[PDB]
Number of protein chains: 2
Amino acid sequence: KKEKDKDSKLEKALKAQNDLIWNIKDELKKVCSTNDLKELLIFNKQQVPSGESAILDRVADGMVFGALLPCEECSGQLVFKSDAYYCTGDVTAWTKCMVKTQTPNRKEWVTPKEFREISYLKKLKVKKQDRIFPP
Amino acid sequence: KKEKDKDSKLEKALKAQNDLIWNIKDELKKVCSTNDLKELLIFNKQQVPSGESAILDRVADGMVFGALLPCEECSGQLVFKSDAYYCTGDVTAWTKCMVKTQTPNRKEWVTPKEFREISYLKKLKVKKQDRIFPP
Ligand SMILES: [Zn+2]
Ligand SMILES: [Zn+2]
């Protein structure tokens, strides 16, 4: 009964959350190259996936939700899937970690000063020149 | 003879310079409000003109050409006109400064750290939230 109501409230909050992620991705693409995004993952101790889209996705997620901590069981990298985060690590050379959670451990995402200023650096900072006047 | 050639070389350099100014204005409008631009003028010891367009114009000029120093004769504010910079100061309560130059004294324009990061602050920095999963 009110289960439906609760679901709808959640759906609305999820739409807002996904809108935010879309905006963060749209803004990162304006100022960061794939190289810049890899550096951001590396700095926050996240694995760098293959594929330019996956790199962008994991940076924007990190900036919205915080940096994922390594798996507490195997120290592998947790990855978002539609229904939960899943560890991708190896317990042994012959056994995969099965860790899965909707509430993974986080720490705050850190954006270093050089990246905080990256739009200014790329778009506004120029070497001083002399004014030229029309003949 | 070669006067025409020299003029054309200069015209081409001037077009490049004005293109740059246009781009700097276009980028500032994306990240700075009129308030932000007034703060930038004030920080670099420039008078704040009336009119939102004039404020934008003087910040972009400052970022391309450097901060104008006060008039060495009367300490007034130099202002760009089409043919030269002209001092707008008062020598006495009854006499205007007549200083005019195409090569006014400058110092480097400074953009404080908070403004260097202003795009990140406005567009990328969010308070951490919890991931929501679909029901
Ligand atoms: Zn694990
Ligand atoms: Zn003067």
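Sequence positions for chain A are given in Swiss-Prot numbering; the residues included correspond to 225-359, in order.
From the backbone N, Cα and C atoms, a Cβ is placed for every residue, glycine too.
According to Swiss-Prot, the domain 'PADR1 zinc-binding' annotation covers A:225-359, on the basis of sequence analysis.
For the published mutagenesis A:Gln241 to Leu, Swiss-Prot gives the following note: Does not affect auto-poly-ADP-ribosylation. Classification of A:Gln241 (mutagenesis position) by DSSP places it within a helix.
Quoted from Swiss-Prot, the note on the mutagenesis of A:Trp246 to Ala is: Decreased poly-ADP-ribosyltransferase activity upon binding to damaged DNA. Around the Cβ of A:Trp246 (mutagenesis position), the same chain contributes no residue under 8 angstroms that is 6 or more positions distant in sequence.
What Swiss-Prot lists as Zn(2+) 3 binding site is A:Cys295, A:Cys298, A:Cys311, A:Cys321, and the listing cites experimental evidence. Listed in sequence order, A:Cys311, A:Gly313, A:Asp314, A:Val315, A:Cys321, A:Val323 are the same-chain residues six or more apart from A:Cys298 (mutagenesis position) with CB atoms under 8 A from its CB.
Under its mutagenesis annotations, Swiss-Prot gives A:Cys298 to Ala the following note: Decreased stability leading to impaired oly-ADP-ribosyltransferase activity.
One entry in Swiss-Prot concerns the mutagenesis experiment A:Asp314 to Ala. Its note says: Does not affect auto-poly-ADP-ribosylation. Mapped onto three states, the DSSP output places A:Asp314 (mutagenesis position) in strand. A 10 Å cutoff on Cβ-Cβ distances gives A:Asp314 (mutagenesis position) a total of 13 other Cβ atoms nearby, all chains included.
The Cβ neighbour count for A:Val315 (mutagenesis position), using a 10 Å radius over every protein chain in view, is 15. Here the residue is the original one, but Swiss-Prot notes a mutagenesis experiment at this spot, A:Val315 to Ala: Does not affect auto-poly-ADP-ribosylation.
The mutagenesis experiment A:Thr316 to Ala is recorded by Swiss-Prot, whose note states: Strongly reduced poly-ADP-ribosyltransferase and ability to regulate chromatin compaction.
Recorded in Swiss-Prot as a mutagenesis result, A:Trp318 to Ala, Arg or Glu carries the remark: Strongly reduced poly-ADP-ribosyltransferase activity. Able to bind damaged DNA, however, defects in the interdomain communication prevent unfolding of the PARP alpha-helical domain, blocking catalytic activation. Annotation for A:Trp318 (mutagenesis position): no same-chain Cβ neighbours under 8 Å separated by at least 6 residues are found.
Secondary structure from DSSP puts A:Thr325 (mutagenesis position) in a beta strand. Counting every protein chain shown, 12 other Cβ atoms lie within 10 Å of the Cβ of A:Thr325 (mutagenesis position). Record note (Swiss-Prot), mutagenesis A:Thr325 to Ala: Does not affect translocation into the cytosol. The unchanged residue is displayed.
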Using other CB atoms within 10 angstroms as the count, which residue among the mutagenesis positions A:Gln241, A:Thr316 scores least? A:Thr316
Between A:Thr325 (mutagenesis position) and A:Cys295 (Zn(2+) 3 binding site), how far is it from one CA atom to the other, in Å? 11
Using DSSP, how many residues in the domain 'PADR1 zinc-binding' (A:225-359) fall into helix, strand and coil? 64 helix, 17 strand, 54 coil
